Amino acid sequence: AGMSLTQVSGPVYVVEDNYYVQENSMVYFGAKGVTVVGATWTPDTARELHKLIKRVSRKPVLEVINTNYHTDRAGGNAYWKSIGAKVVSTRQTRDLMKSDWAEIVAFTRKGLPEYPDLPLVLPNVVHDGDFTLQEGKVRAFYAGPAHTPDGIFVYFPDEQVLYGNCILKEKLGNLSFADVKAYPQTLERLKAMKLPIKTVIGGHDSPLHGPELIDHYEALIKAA
Ligand SMILES: C[C@H](CS)C(=O)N1CCC[C@@H]1C(=O)O
Ligand SMILES: [Zn+2]
């Protein structure tokens, strides 16, 4: 399918969005409502994800998390706002989106001319630090700059799943916005947290990996 929504563990699902360059996002099906992790590429791709969500649960989509300011994590925002979902991010992500959205849209369209020239749609729930959703079962945190200055991780403690965002993935990928020297420092700060992790979901390439994906990418970026 153009997009798939698949259970990883209990309420924790992975989204494979095959539009444009494949990106993987996540969904958490909570008792009172649904949390989307990563807005997907466009308002149309967001609508496609919502269609899949409405075959699994009738509960409202409460919020979407922009895990960075880039088009693959924030492009769907207009759609999510249009159906009453809050758009959630860190202060830094919101700040960078405000200043740099035009630039990232232009960059995206250089490789993907078919990609729409999307207007800015900012997060409207903006956090000064780390934050949780779903009564602490969805835990967003910043461990430093990497693929972008602002990219965050999302951890699901009950299921021991870490969403890797654009930070963790199989291939070196795009380094145009990256802090290449900070990248391994951020991955080491992450590993120093000693989170129980059974599964890491890569934000690009094949989603399902073990905790070793962290060390895999760390080795790649040190050689870049
Ligand atoms: C389409 C490009 C290829 S460098 C891409 O993968 N982008 C552009 C912004 C979001 C995403 C990324 O770098 O993770
Ligand atoms: Zn990405």
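Going by Swiss-Prot, the residues shown for chain A are 28-251, listed in order.
Placement of Cβ uses the backbone N, Cα and C atoms for every residue, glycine included.
In the shown protein chains, 20 other C-beta atoms lie within 10 A of the C-beta of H231 (Zn(2+) binding site). The Zn(2+) binding site feature in Swiss-Prot is assigned to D99, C193, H231.
Around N201 (substrate binding site), the same-chain residues six or more apart in sequence whose CB sits under 8 Å from its CB are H174, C193, listed in sequence order. Under DSSP, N201 (substrate binding site) is assigned to coil, being neither helix nor strand in the three-state scheme. Look at Swiss-Prot and you will find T135, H174, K196, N201 tagged as substrate binding site, backed by experimental evidence.
Long-range C-beta contacts of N93 (mutagenesis position), restricted to its own chain and to partners at least six residues apart, with a cutoff below 8 Å, comprise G65, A66, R100, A101, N104, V114, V115, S116, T120, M124, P150. For the published mutagenesis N93 to H, Swiss-Prot gives the following note: Behaves as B1 and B3 enzymes, which are more inhibited by 2-picolinic acid than by 2,4-PDCA; when associated with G-192.
Close to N192 (mutagenesis position) in the fold, though at least 6 residues off in sequence, lie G65, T94, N95, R100, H174, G178, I179, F180, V181, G230, each with a CB less than 8 Å from its CB. The mutagenesis experiment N192 to G is recorded by Swiss-Prot, whose note states: Slight decrease of the catalytic efficiency and slight increase of the affinity for both biapenem and imipenem. Behaves as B1 and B3 enzymes, which are more inhibited by 2-picolinic acid than by 2,4-PDCA; when associated with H-93.
By the rule that a residue counts when its Cβ sits under 6 Å from some atom of ligand 1, the recorded positions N93, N192, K196 yield nothing. Counting Cβ atoms from all protein chains shown, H174 (substrate binding site) has 28 others lying within 10 Å of its own Cβ. Within its own chain, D99 (Zn(2+) binding site) has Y47, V48, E50, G65, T67, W68, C193, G230 as residues 6 or more apart in sequence whose C-beta sits under 8 angstroms from its own.
With a cut-off of under 6 Å between the Cβ and any atom of ligand 2, the recorded positions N93, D99, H174, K196, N201 reduce to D99.
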